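Working notes for the structure below.
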Amino acid sequence: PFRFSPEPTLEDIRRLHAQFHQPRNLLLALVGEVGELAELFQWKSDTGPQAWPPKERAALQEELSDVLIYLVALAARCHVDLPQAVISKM
Amino acid sequence: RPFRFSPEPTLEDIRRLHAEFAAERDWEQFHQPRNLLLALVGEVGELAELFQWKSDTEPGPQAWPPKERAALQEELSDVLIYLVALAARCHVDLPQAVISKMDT
Amino acid sequence: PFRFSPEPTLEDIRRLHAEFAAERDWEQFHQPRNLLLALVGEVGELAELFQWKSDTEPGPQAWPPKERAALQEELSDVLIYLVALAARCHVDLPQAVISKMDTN
Amino acid sequence: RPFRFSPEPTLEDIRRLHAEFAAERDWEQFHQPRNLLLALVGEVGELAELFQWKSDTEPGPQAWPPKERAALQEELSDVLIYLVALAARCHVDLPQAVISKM
Ligand SMILES: *n1c(N)c(C)c[n+]([C@H]2C[C@H](O)[C@@H](COP(=O)(O)OP(=O)(O)OP(=O)(O)O)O2)c1=O
Ligand SMILES: Cc1c[n+]([C@H]2C[C@H](O)[C@@H](COP(=O)(O)OP(=O)(O)OP(=O)(O)O)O2)c(=O)[nH]c1N
């Protein structure tokens, strides 16, 4: 069916990519990848990404992770328990 | 002191959670790619609407008034709740797509 | 096959938005970045409105006046920060435009 | 210090030109609200990448190297061009909706 791999956990990805990496420089880099990610959708239409050519799907996973990696970074530097902070909202 | 994230939820855990709260709030339908995308973009917006006034030569995020750091967490979450939501919808295994990256 | 008004103009807008701001001493906050994050914060409200639509659907002309009135706001707050950004960047936003089309 | 903008083209003018441009390479089909939003949401990113690595009270844009200062224009140019086409595609009076907000 569909499923995410049991790891790397949010804690791994935090440990793994970790001056640049200060607060608002990281927030501008998050918005950037959201900018690349948003680009792989602009000239589409309502119909999904599960059926895109390979070089596209491949970029769809690439840019998507990038965003995570920075959101990861940004929060791990704002000292927010990204993982827990999620369930609390639930 | 070392600041580390807790163990779980796993991204897979973060999925199976949002995955259900809506399936009870009957959402998944409007949950179409761009719909999910465009949302992530409003939260990202809501995320920057805290740093747009703060200068990086300021008390930094850690040292943010409770209610600010509170909002900050409630925001960093949603940006994650939708990133993982968009991924799953694309059939992307966000967790593994990260490894393929490390393969630099 | 539509039309904007002849005014205001971008300097006319770039002008008042000066007067306006630093009339709330809102000019001390026009440092490139703070400004860039502000655009992103408003570039995000604008999305929050289209996260529920689809382009196969009738543009905001059919939207209920209330939804169609809040769309004029964001579209306007987005141009305002964009202008406040360009200016602090000493960019002739108006020329930078046309002098970018004598190309692609 | 305090900068100005040439008296034209006006917001409407830009509107037409882009049209001619986009009416040339059959790009109107490409201009559906959400397209120009994401289209714009993304140029704001390219525009975000520029400053991501820069700094608070460091050199500063206007003192940036040429090729960067030039890329900067590009990026600001684009953001408008899309703001202008979405605004237009939504049948929204962009210049006037800016005063009405004062
Ligand atoms: N509208 C539509 N629908 C389309 C397809 C295209 N345009 C024009 C207007 C806009 O200014 C230009 C995009 O130019 P670009 O593709 O070179 O900018 P960018 O992609 O960011 O440069 P790069 O080569 O991708 O790095 O297309 C419409 O108005
Ligand atoms: C907070 C603020 C506001 N400004 C002025 C300029 C914008 O054209 C107008 C819109 O402000 P905004 O706070 O974004 O209006 P709202 O969107 O309704 O605010 P929120 O609902 O809280 O997002 O405010 C401004 O110049 N600088 C500044 N630091």
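Sequence positions for chain D are given in Swiss-Prot numbering; the residues included correspond to 21-122, in order.
How was it done? The header gives X-ray crystallography, 3.3 Å.
Every residue gets a Cβ built from N, Cα and C, even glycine.
The substrate binding site annotation in Swiss-Prot covers D:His38, D:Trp47, D:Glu48, D:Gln49, D:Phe50, D:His51, D:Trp73, D:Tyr102. DSSP gives D:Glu48 (substrate binding site) a coil state; it is part of no helix or strand.
Under its mutagenesis entries, Swiss-Prot includes D:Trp47 to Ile with the note: Reduces affinity for substrate and catalytic activity by about 50%.
Using a 10 Å Cβ-Cβ cutoff, D:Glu63 (mutagenesis position) registers 25 neighbours. DSSP assigns D:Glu63 (mutagenesis position) to a helical segment in the three-state reduction. While the structure shown retains the original residue, Swiss-Prot records the mutagenesis experiment D:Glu63 to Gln with this note: Loss of activity.
Summarising the annotation, Swiss-Prot assigns Mg(2+) binding site to D:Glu63, D:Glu66, D:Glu95, D:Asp98 and lists a curator's inference as the type of evidence.
Experimental mutagenesis is annotated in Swiss-Prot for D:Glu66 to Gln, with the remark: Loss of activity.
When secondary structure is read from DSSP and collapsed to three states, D:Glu95 (mutagenesis position) falls in the helix class. The local packing around D:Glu95 (mutagenesis position), expressed as other Cβ atoms within 10 Å of its Cβ over all shown chains, amounts to 21. What Swiss-Prot notes for the published mutagenesis of D:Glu95 to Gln is this: Loss of activity.
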Binding residues D:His38, D:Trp47, D:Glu48, D:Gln49, D:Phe50, D:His51, D:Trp73, D:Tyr102 (substrate) - maximum C-alpha distance in whole Å: 36
Non-site residues, in chain order, whose CB comes within 8 A of the mean position of the CB atoms of D:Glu63, D:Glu66, D:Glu95, D:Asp98 at Mg(2+): D:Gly62, D:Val64, D:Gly65, D:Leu67, D:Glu94, D:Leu96, D:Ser97, D:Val99
Recorded positions among D:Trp47, D:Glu66, D:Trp73, D:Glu95, D:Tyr102 whose Cβ lies under 8 Å from any chain A Cβ: D:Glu66, D:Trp73
Close-lying recorded positions around ligand 1 among D:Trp47, D:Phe50, D:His51, D:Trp73, D:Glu95, where CB distance stays under 6 Å: D:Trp47, D:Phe50, D:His51
Greatest C-beta neighbour count within 10 angstroms, which of the recorded positions D:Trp47, D:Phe50, D:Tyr102: D:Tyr102
Those binding-site residues listed as D:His38, D:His51, and which of them has the most Cβ atoms within 10 Å of its own Cβ: D:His38
Residue among recorded positions D:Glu66, D:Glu95, D:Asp98 with Cα closest to the Cα of D:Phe50 (substrate binding site): D:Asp98
